[PDB]
Protein chains: 2
Amino acid sequence: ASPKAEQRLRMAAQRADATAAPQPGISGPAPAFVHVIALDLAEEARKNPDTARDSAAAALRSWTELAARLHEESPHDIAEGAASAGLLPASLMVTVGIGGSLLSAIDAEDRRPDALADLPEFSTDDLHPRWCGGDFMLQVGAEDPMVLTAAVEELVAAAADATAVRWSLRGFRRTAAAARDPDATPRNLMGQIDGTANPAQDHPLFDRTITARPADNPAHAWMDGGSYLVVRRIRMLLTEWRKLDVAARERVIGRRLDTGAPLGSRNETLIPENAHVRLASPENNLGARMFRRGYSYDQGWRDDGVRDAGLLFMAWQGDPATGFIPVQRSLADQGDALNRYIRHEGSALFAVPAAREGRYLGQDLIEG
Amino acid sequence: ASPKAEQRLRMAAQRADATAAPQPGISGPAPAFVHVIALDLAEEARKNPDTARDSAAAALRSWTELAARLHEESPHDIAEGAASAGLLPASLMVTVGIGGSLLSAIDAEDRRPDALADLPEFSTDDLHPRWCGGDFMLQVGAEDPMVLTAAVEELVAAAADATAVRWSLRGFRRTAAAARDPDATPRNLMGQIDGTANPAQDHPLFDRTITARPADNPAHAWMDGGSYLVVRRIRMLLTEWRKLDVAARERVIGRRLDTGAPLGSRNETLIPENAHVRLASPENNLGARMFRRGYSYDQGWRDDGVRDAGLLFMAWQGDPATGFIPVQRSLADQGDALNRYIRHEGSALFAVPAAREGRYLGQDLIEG
Ligand code: HEM
Ligand code: HEM
């Protein structure tokens, strides 16, 4: 035994905080596994605003109610014969989001806040249309992949009649069980420390960065206190990346691989003109800031021997126009050193509304 | 702290047994994650026996030597900037196998033992050709997915010039960190306890089941004391499976979901005529026996909304003709109750030779 050992087990052992706002899956410790699932209203229902809106109401209610249960109970408490029987709670958490395309389907474009405007095209884009967008999102996280997939099955089933999967991707980070130091910042498939410059969660900057400011227009206020998720599936050119020596890799980002220190320094907590962290800095983007909570993905190999692995990148912010968008535009247009080694292949924006007492998620938007 | 807690951490904390025979990745405790990678000799080299055989020698030597290092060191000890830096050893283990197609490429059909004859077609087959076969195999296992993918990168890179990935699949089981009882038999995506009837590893039946008996012909003796791996990618029809009530599910297999006891009993440690365990029993197959060491897989959803998830099934045996083959033939032809809910979509047979002092894996076969 040891303190560190107890600490290595905590993420697997504990339930998540079901009260975190706007919803679970943003603040608090990040579980090791994630499944991001984009869904559309079922084809037939989607054809007409009225059936579209009924199916959305059903989907969103079922999910809300099941996310409630899954935060206090495990999948195997909810149903007999689940894959997760005999397992600890593993920080299971569920987040539900709404795409701008949902508003189109239900004829509610009047309800679309400016912050939910489609993402612009970026000059480095290499997006696959089937990996873009979606009427809804489920983000499901857990510290154990079996607990994860059991919860996914129940959540997809709860809205099976009303929705269809559009795209999905599983991701991972180091397990707390295998971290020499389970409080250390996790690394990505490029070997880099990933997360250092996020605003600290015990600091007012966190909530300010994440939280949608009140809407001027009551038709847009269903997103007050919510957050916006930009998800990007970013393939890493690892074979080419591995040809670089360590110094060169460090120059691409502007931080060292060993410690995560900016270049020329000793601690995590000179920089090339085209370095990622220089071009991405709020400083270089009129104060644009986001909270990044991304996962690695490993999908083996594709045609013609291309490595299908990467960063399932996820940025949270109050308004994409003062977060992800200006920053990505700087990285795209100003020639981030990193562009060479990455390809943006999937993209989506989801509005993630604040949970409210006595109402299902997005009930305001649906109404009733 | 507690004994169970220390036990939950052990798989992440320890190195694997590098001395287990024929190779690592068969006996001992099974790590939570696996990556099964089938590779072919590179296209140009493969065209002619002489360059084929040179590239095979290179591939097999590099892999052997790197598997050696990876059993005593972690990927981040082998190279700077690895994705696994700062992580515990996580039971990393590497297994190398050889397909019968390799023997064709190197013009060594004389060397093909009878046990390495291609698997027959089965009546329930639904195999995708790109997911079948392969000249080589790498099986890489670890308790942490980040440790896993770091080791994979180094192993694929070590033979990059000489080989190309043909197909691959990642799988998982419950993590030891999240098991209420980390010694309990792991479950599958159908909720079932999976592994009960395997021969016990502290029992002579284990080695007898696994181990290739000596070859009559010295040209075939390179597999003496080795083992044969049948891998099948088996998709589960989970949506249809979940329509059944618990009793009905239990009738398909012949064991209970809660405890894994045969039907009508209390302990893991009446049965329908078409029950899986009845038709699969050595009893129903002239004593045919295998060691099953499979993993779940979750690949999200495919066209047209089909759930791409399943069992990455792996059977080890001394000779497929007295193991996997007769048993699968009984399940296929005698109408296993389970057939309804599964589809065999990928298949391969690999010869996994015994490690020998002072020689690389399969050096006998290559010679020199
Ligand atoms: C595969 C793609 C990417 C990789 C590998 C990557 C990697 C990194 C690394 C290693 C850091 C430094 C450590 C840290 O502060 O977290 C970092 C920082 C950052 N990244 Fe990325 N990143 C990627 C894509 C993006 C994208 C698409 C955006 C935004 C559009 C973004 C925005 C940022 C920001 C804002 C910082 C912090 C800069 C600062 O204030 O110092 N990154 N990234
Ligand atoms: C998705 C496919 C499959 C599933 C879900 C499945 C599931 C199970 C389960 C739950 C058991 C009982 C627990 C145990 O003893 O391990 C079992 C036993 C067994 N399975 Fe499978 N199985 C599958 C495919 C296969 C295949 C393809 C083979 C061989 C060709 C096979 C051979 C066996 C054998 C030999 C036993 C032990 C029977 C005994 O002696 O009692 N299984 N399987």
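Here chain A follows Swiss-Prot for its numbers: 49-317, 332-430, in order, are the residues you see.
So this one's X-ray crystallography, 1.8 Å, going by the header.
Just so you know, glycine gets a Cβ as well, placed from its N, Cα and C.
For A:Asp242 (mutagenesis position), other Cβ atoms within 10 Å of its Cβ number 23. Listed in Swiss-Prot as a mutagenesis experiment, A:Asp242 to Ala is described as follows: 0.7% of wild-type catalytic activity. Still able to bind heme.
A:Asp242 (mutagenesis position) falls outside any helix or strand according to DSSP and counts as coil. According to Swiss-Prot, the active site, proton acceptor annotation covers A:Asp242.
Annotation of the mutagenesis experiment A:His338 to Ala in Swiss-Prot: Lacks the heme cofactor. 3% of wild-type catalytic activity. Taking the Cβ of A:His338 (mutagenesis position) as reference, residues of its chain lying under 8 Å away and at least six apart in sequence are, in sequence order, A:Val300, A:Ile301, A:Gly302, A:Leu393, A:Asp398, A:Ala399, A:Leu400.
Reduced to three states, the DSSP call for A:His338 (mutagenesis position) is helix. Feature annotation from Swiss-Prot assigns heme binding site to A:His338; the stated evidence is a curator's inference.
Cα atoms of A:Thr317 and A:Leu332 lie 17 Å apart, with 14 unmodelled residues in the deposited structure between them.
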